[PDB]
Amino acid sequence: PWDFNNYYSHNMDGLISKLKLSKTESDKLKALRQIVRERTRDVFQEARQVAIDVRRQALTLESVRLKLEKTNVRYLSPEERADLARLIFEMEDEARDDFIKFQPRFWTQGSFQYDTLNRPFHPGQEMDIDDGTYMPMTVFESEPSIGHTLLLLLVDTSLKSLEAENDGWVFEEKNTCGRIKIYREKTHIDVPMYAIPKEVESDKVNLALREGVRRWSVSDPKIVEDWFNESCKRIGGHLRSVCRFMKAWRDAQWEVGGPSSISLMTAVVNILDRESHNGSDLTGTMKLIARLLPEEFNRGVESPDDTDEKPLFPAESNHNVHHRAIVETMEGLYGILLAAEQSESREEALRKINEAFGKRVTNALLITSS
Ligand SMILES: Nc1nc2c(ncn2[C@@H]2O[C@H](COP(=O)(O)OP(=O)(O)OP(=O)(O)O)C[C@H]2O)c(=O)[nH]1
Ligand SMILES: [Mg+2]
Ligand SMILES: [Mg+2]
């Protein structure tokens, strides 16, 4: 049978090389992130100035709106400009004091932070940067002091101003963040908005929600970051590799949608924690993962953040048809890895395993007899 260890891990031409970004590419994403950060800083500063002038100069609501229409708030729709005008006009002294005193902070969460960001594969897919905006403020036991709509409209202001001023830059509203899509760079940047104490305890990291009936959700991304980094320590460095590969498999099977990265990561560490394996043997390890992955999602995948009320993926008895489509797709993986392994020719093995991870590795000479 064929060994795929070099298919997976060979420098420059192996799968990890096709997935992982170079320093040049990473620096590009950082530069793109910096553009969004600086603009959001500007927007917050512009808003803060008007927030100052409100109580300072006893402004009318109209005077507030007209000032905001000299800033980046210009690019919101009329109702949104009026709404932000009202919010800044009528924010309480305590909330106003916080807003004026503190600048927003920026910290990246997700795969760009714990190094699992893959290159995109299908034409529509994009590299994903999760850069959160954090506002220091009084955070009571019940909720943050500053209204969630205000902060969300300031994020929208930033991204919509970037959209309006740049071609290829398109704003998209998600449930948990504002997203700016940069077509020319095959990159989009997710901007979740957070409220945090100004005095960071994870029990006070509040995420501002954009859809539904709940305004805030206590969700510290640091918890997932800490959990995954500790998992890499516990299981071994090959965890990032096998997580990258599974995400690559997901990107190959789904142009859009499919199981989330977090659920994939959690399922993999659950397997690798439970089952004895050889980290150095990526061929066997990936085969182990593929075999057991559907049963993990059948068992249900609980969030590594215990504060979450719902699991990342329900138990089988709670699976809807969309869940089943995912699991049945997962069941297909193990068969692909074994057919490749038992392919009669070397070029046949490559084409077969590339049905799982997509045509990225093209060098059949990486495949060696076991
Ligand atoms: N608690 C919790 N946190 C989530 C969930 N989904 C995303 N997050 C937070 O958002 C961060 C980024 O999420 P994703 O963009 O979907 O995954 P990723 O790690 O960045 O991988 P990818 O390259 O595919 O973007 C990681 C995690 O802290 C979730 O369902 N529950
Ligand atoms: Mg991400
Ligand atoms: Mg994202």
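For chain A, we keep the numbers from Swiss-Prot: what you see runs 2-200, 236-406, in order.
Looking at the header, which is where the method is noted, we find X-ray crystallography, 2.3 Å.
Backbone N, Cα and C atoms are what each Cβ position is placed from, and that goes for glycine too.
The GTP binding site annotation in Swiss-Prot covers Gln110, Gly111, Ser112, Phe113, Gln114, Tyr115, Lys283, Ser297, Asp344. Marked as Mg(2+) binding site by Swiss-Prot on the basis of experimental evidence: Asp129, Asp131, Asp191. The ATP binding site annotation in Swiss-Prot covers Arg180, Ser255. While the structure shown retains the original residue, Swiss-Prot records the mutagenesis experiment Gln110 to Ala with this note: Large decrease in catalytic activity.
Within 10 Å of the Cα of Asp129 (Mg(2+) binding site), the following binding-site residues from the list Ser112, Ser255, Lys283, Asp344 place their own Cα: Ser112.
The two recorded residues, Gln110 (mutagenesis position) and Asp131 (Mg(2+) binding site), have Cα atoms 5 Å apart. The distance from the Cα of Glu200 to the Cα of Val236, across a stretch of 35 residues left out of the model, is 9 Å. Checking the binding-site residues (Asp131, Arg180, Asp191, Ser255) against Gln114 (GTP binding site) with a 10 Å Cα-Cα cut-off leaves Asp131. By the rule that a residue counts when its Cβ sits under 6 Å from some atom of ligand 3, the binding-site residues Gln114, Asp129, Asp344 yield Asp129. There are 19 other Cβ atoms within 10 Å of the Cβ belonging to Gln110 (mutagenesis position). Checking the recorded positions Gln110, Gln114, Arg180 against ligand 1, the ones whose Cβ sits under 6 Å from it are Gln110. Across the residues annotated as binding GTP (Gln110, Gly111, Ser112, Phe113, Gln114, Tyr115, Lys283, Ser297, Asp344), the two Cα atoms farthest apart lie 23 Å from each other. Cβ neighbour count within 10 Å across all protein chains ranks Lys283 highest among the binding-site residues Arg180, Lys283. The residues near the Mg(2+) site, meaning same-chain residues not in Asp129, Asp131, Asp191 whose C-beta sits within 8 angstroms of the mean position of the site's C-beta atoms, are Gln110, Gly111, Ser112, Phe113, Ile130, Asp132, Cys178, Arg180, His189, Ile190, in sequence order. The binding-site residues near ligand 2, defined by a Cβ under 6 Å from one of its atoms, are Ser112, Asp129, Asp131, chosen from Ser112, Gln114, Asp129, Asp131, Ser255.
Closest to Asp191 (Mg(2+) binding site) in space, going by CA atoms and restricting to the binding-site residues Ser112, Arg180, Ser255, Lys283, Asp344, is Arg180.
Counted within 10 Å of its Cβ, the other Cβ atoms near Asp129 (Mg(2+) binding site) come to 18, all protein chains included.
Of all the binding-site residues listed here (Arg180, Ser255, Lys283, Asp344), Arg180 has the Cα closest to the Cα of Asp131 (Mg(2+) binding site). Within 10 Å of the C-beta atom of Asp344 (GTP binding site) sit 15 other C-beta atoms, taking all shown protein chains into account.
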